[PDB]
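I have placed the structure first, in the form of structure tokens, so that the comments after it can refer back to it.
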Amino acid sequence: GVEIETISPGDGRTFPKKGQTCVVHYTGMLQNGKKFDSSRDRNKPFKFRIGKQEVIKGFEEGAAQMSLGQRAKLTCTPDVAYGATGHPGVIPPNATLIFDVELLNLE
Amino acid sequence: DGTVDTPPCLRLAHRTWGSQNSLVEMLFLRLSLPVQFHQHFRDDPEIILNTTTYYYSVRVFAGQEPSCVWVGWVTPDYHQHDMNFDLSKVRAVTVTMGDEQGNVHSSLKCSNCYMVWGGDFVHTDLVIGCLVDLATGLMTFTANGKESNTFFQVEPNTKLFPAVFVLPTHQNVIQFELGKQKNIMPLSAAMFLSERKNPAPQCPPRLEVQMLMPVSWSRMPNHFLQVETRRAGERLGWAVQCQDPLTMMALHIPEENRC
Amino acid sequence: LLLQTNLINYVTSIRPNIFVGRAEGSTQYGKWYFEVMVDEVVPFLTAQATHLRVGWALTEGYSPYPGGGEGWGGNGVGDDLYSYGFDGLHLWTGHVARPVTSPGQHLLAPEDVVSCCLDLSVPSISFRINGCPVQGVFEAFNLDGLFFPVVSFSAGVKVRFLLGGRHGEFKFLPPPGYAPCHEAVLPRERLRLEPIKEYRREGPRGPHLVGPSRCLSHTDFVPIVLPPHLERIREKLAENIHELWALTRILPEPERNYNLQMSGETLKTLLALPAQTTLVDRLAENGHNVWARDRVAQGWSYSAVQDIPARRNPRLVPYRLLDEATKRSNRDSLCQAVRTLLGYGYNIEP
């Protein structure tokens, strides 16, 4: 269940394809609103190649749905992201996550 | 302390009601911890375990006029400290959402103060109870064993604190009776995570009455944001621009939304 | 359980000195329109998102103190239920985001103009972005206090106010029945932009500490026997007022009678109730209040530019909010009345 609220309009010229690395600055928060992770604080773009299982399924699906230069409100169900088991100390069990991603470039 | 025939309770007594020196000013009460609804929603042992409805009762002591006692729930974002307070004076707003054709598909109302007037309901003490269901998203107000027509619906995720606004009218003013209805899990179960499935009503030391102080101290920020303003356009109107960024590091109390 | 820690960005709210409020007798139109365009906004200057919000706020409850405030901090216009606003994608009131569908469906961007539409008689606020209305509108807000436009920028923006119709050309034509913002400027002071409740103000020699700002509420806009010897004094004052009318031409008996009919209001005010100057000023204030009440009964409401079909009047304001010129004219008329009373030889106790 990826319902992307288009925060900023995307270019629409290109979309992610298998074998291409994706560059994002994903800001994350829980359903209650508290922030758990913000790559922006690290100040380093997160790089991952689409197609493999490097990232969670929900993030990959949202990136595939998203376009270059588009900011979207990424909502993930507990089934697609973590679930009954999660990262100990960070993500509570069976809790939804609300990601905020934006694609600087697609490579 | 909890009695055999009476659940544990907190009572408020005026120290010097008889003395003329003591003031009779307006005062507000707010319990220490909140009650939180689920992020998303739809005496018998089974019903009790699955019950999503909680109950607290407040007993107005004899000799206190019910007209001055306002009982209900309070949103944490509450800052009204009016000397003379009325439910009509409560700030409220209704948000209506429609489609392109103008059809109203969703309509919601949100306010920072959800209470009913004691005088609106009505020399014997009357107990005013509030039934809240977490999974229902709405609450029912049953006072003195009789249900009331008025009721409210809340947002999916919001915080709510028990609260009563009472004007001093007697030496013994009011009582917070934390008790559970036969089929209603007591407020203590939803109050703490550990006692979620505990039917027995308990009053841990954390819960306490927090009155509304009018003025509290605060620290001035060392550097403020620089903002410039001028009427830069004869037809472009006034313009404002800020360039220097500034950030501040703060802590969040999870019990009450504050920084 | 533990105290979560994170850094945020500072927020500051600015408003014009315009005040708009509804009351039983207040001379307010009840419907206003203004537009704001964004020249340039940086999407991200700091780790946290820069938020831009445009809306209205109460003059009695809006307290956006720079700091933690409520919620997570960075309290904007919609942080408290006192004030209202939106960020361009979500309506904001009471620190909750309301997802409202918009045809553009994007945040505030450079070269984008946003506008507001609110009614005071019917409690509803609507907005228009890029000339198109928002799907969802506000409703059922409290009418207590006075409203004003306000914007809450987050640490960086290039935005210009186009609320002033005479001060700035409107980007879009206002909807019918909505007066321009600049039409509600108070005659006492010129339009300017000042921060709300700014307790510190920067100074040349050093920072200047500012106390609690005092502002007028909606109550500010809110507006029996004739003795026979007093009737003889009124005839003498009728002769004096015929002389006054002759002076105003720049003493016929019918002219004196017409002047007495005109001054019957002042005669009734005197019958109802240095020291002479103070009494004259009080009588002039009461007369101006009666004139304002009569205008309100005629449906008149104050505006910057007076229109006869719209019943707008430059003096459709209380005596306290009235200009100094009208007060001086009333004082001169009351001084003429005091001279007539001194000539009559009977003086009331002040």
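Quick note: numbers on chain C are straight from Swiss-Prot, i.e. 631-853, 861-887, 913-935, 979-1055, in order.
The deposited model was determined using electron microscopy, 3.8 Å.
Note that Cβ sites are derived from N, Cα and C of the backbone, with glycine treated the same way.
Swiss-Prot lists C:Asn760 to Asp among its mutagenesis entries, and the accompanying note reads: Impairs interaction with FKBP1A. Secondary structure at C:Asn760 (mutagenesis position), as computed by DSSP, is coil.
Taking the Cβ of C:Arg1044 (mutagenesis position) as reference, residues of its chain lying under 8 Å away and at least six apart in sequence are, in sequence order, C:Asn877. DSSP assigns C:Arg1044 (mutagenesis position) to a helical segment in the three-state reduction. C:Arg1044 to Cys appears in Swiss-Prot as a published mutagenesis result, with the remark: Decreases protein stability.
Recorded in Swiss-Prot as a mutagenesis result, C:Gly1050 to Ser carries the remark: Decreases protein stability. Sequence-distant contacts of C:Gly1050 (mutagenesis position), defined by Cβ-Cβ distance under 8 angstroms and a gap of at least six in the same chain, do not exist.
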